[PDB]
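A.B. asks: Here it is, the structure, as structure tokens.
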Protein chains: 2
Amino acid sequence: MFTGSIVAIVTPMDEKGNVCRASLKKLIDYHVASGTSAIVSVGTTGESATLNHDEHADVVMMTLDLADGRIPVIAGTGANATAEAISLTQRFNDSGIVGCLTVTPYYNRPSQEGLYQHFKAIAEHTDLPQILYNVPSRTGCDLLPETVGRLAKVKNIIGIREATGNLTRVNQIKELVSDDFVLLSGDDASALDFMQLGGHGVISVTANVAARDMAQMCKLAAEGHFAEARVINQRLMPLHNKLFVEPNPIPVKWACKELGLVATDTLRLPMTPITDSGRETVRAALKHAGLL
Amino acid sequence: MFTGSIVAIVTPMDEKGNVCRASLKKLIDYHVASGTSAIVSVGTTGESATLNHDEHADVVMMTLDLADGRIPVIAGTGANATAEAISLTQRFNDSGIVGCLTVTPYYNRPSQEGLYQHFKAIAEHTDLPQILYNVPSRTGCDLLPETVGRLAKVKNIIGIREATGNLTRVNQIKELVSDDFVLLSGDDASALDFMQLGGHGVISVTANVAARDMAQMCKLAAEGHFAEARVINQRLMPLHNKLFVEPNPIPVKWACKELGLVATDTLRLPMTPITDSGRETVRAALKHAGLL
Ligand SMILES: [Cl-]
Ligand SMILES: [Cl-]
Ligand SMILES: [K+]
Ligand SMILES: [K+]
Ligand SMILES: [K+]
Ligand SMILES: [K+]
């Protein structure tokens, strides 16, 4: 399922930075019970950066196992080397995931033609649906609408997580692609505007801690009840902003720990523990949201 | 050696995308003859993004063997996971490289504290000199002078490649570090200006194809003959710019092949072959530099 509220799930860790199965189970039961549409496993928020490919694969498999068919799982499969992205996709074929979330190469700043060839080749070597992921503030390159339009002609490239926060992109992309191509926000604070403009959902960081409210907001938006959805969005807005007061996923792991959804808020370097002031900011946002 | 003209050397490949030994030797001989001060092996220009760690180590080791003690070799060791950066660094411990060039974590956007802890930990697991590398347009994060000052207190953190193109950084960092802390430009187009402000040299892309001029310019600059160095710079300025007409290292690899320095201009996806319009642009810049 590639519409509605999709959670970019944290990878919960013990004190030693190892994946905590018990916290993961809890998170997954929480999203099943709250009506989250799907789980994105080991994306940015899941600390893809600091897991090796074995741990990455382990987390995804464990996620599917715990999900036990109750919720669709999408694996983060992005890499800045095309051969690496291809190889990582192969690890997940026939695993039971329903699709892949695949980021524009970061750091090496390819041209639009190179992004085209990158994603074309990945899609070529799998039957799994591919969701493109554009986030220029992290990657240093910007996948423009024109190129999204080219890639949408490839059979199994089915959508895009658009994280520019630039809402003019929704209709620039939409007019170049077919009506079954999915447009998903990757910027929590502007996601409802994104959906009001034509977007079909959100791959969300906020959904980690406000799953029910996010699920309902996305359904209201899809039904066109934007004023109703906006009341919810207004109570989540401090969370939408303050979950990035410090680098994601530092605030969201702390929030998960504070709600008792995970055992520890541990991350791997270069991520560092939340500051006292950040705890204060985030706790205030959780309260504004009515979660505490 | 950590002053003067230091080349961020390309990793020449055969048509299969694997390291081309004959081309590498030719490049290293070229830099020996030209008075280049040192080689950075497998940094960004050397396609650190698309080589796996074993291939990366292979290239560094081959470069060192080929250098045969004639010219100092610095290993690119950057990674966005701290554990990974330590592991890559350890491959080169007791190897014959004289130092490491280590970039701020890309993509995951750590805090200043995160950056401090990342580089502190790397430095603690090695005796090799460390050169920090700041390039926010590639990484999505910016290592501020205050944090450079803090890291410069670590025994084996000895300099910075500053690639913001923001010249105000030279004296901001200089006033916070000791006088043997090395300041190196990472932006060819502004590198002479950088040196005029008190910079000690450049880790250069242009030096791949204009090594003699680059060496002479940094020499004149170190002697305080800025008027005279500037004549060289003006001759090289179209290269400083047009070597980024297409994503680095697409133009400089083509330039190398055109100058007969490497056998092929092959790169690994997502880097793509230079366009016809790019060939003409780089050719005019080479001609302006008097190299064609
Ligand atoms: Cl994410
Ligand atoms: Cl470089
Ligand atoms: K296919
Ligand atoms: K399609
Ligand atoms: K790599
Ligand atoms: K030092």
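Placed from the backbone N, Cα and C atoms, the Cβ positions cover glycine too.
Pulled these features from Swiss-Prot for this protein:
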- B:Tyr133: active site, proton donor/acceptor (ACT_SITE)
- B:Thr45, B:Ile203: pyruvate binding site (BINDING)
- B:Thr44 to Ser: 8% of wild-type activity. 4-fold decrease in affinity for pyruvate, but nearly no change in that for (S)-ASA (MUTAGEN)
- B:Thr44 to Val: Reduced kcat by 99.9% (MUTAGEN)
- B:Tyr107 to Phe: Reduced kcat by 90% (MUTAGEN)
- B:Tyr107 to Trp: Reduced activity by 95%. Reduced affinity for both substrates. Exists as a mixture of monomer, dimer and tetramer in solution. Has significantly lower thermal stability than the wild-type enzyme (MUTAGEN)
- B:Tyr133 to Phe: Reduced kcat by 99.7%. Reduced affinity for both substrates (MUTAGEN)
A.B. asks: Can you list which of the recorded positions B:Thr44, B:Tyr107, B:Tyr133, B:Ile203 come closer than 8 Å to chain A, going by CB to CB distance?
C.D. replies: B:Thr44, B:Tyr107
A.B. asks: Inside 10 Å of the Cβ of B:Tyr133 (mutagenesis position), count up the other Cβ atoms and send me the figure.
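C.D. replies: Excluding its own Cβ, the number within 10 Å is 27.
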A.B. asks: Please give me the CB contact count at 10 A for B:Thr44 (mutagenesis position), counting all chains in the structure.
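C.D. replies: The Cβ of B:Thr44 (mutagenesis position) has 24 Cβ neighbours within 10 Å.
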A.B. asks: Please give me the CB contact count at 10 A for B:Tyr107 (mutagenesis position), counting all chains in the structure.
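C.D. replies: Neighbour count, Cβ to Cβ under the 10 Å cut-off: 23.
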A.B. asks: Do you know which of the binding-site residues B:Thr45, B:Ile203 has the most other C-beta atoms within 10 angstroms of its C-beta?
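C.D. replies: It comes out as B:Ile203.
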A.B. asks: Determine, to the nearest whole angstrom, how far the Cα atom of B:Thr45 (pyruvate binding site) is from the Cα atom of B:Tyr107 (mutagenesis position).
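C.D. replies: With the alpha carbons as reference points, the distance is 18 Å.
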A.B. asks: What does the structure give for the C-alpha distance between B:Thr44 (mutagenesis position) and B:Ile203 (pyruvate binding site)? Integer Å is fine.
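C.D. replies: About 11 Å separate the Cα atoms of these two residues.
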A.B. asks: Taking just the CA atoms, what is the gap between B:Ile203 (pyruvate binding site) and B:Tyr133 (mutagenesis position) in Å?
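C.D. replies: Taking the Cα atoms only, B:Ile203 (pyruvate binding site) lies 10 Å from B:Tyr133 (mutagenesis position).
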A.B. asks: Taking the Cα atoms as reference points, how far is B:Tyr107 (mutagenesis position) from B:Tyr133 (mutagenesis position) in Å?
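C.D. replies: B:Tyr107 (mutagenesis position) and B:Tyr133 (mutagenesis position) have their Cα atoms 15 Å apart.
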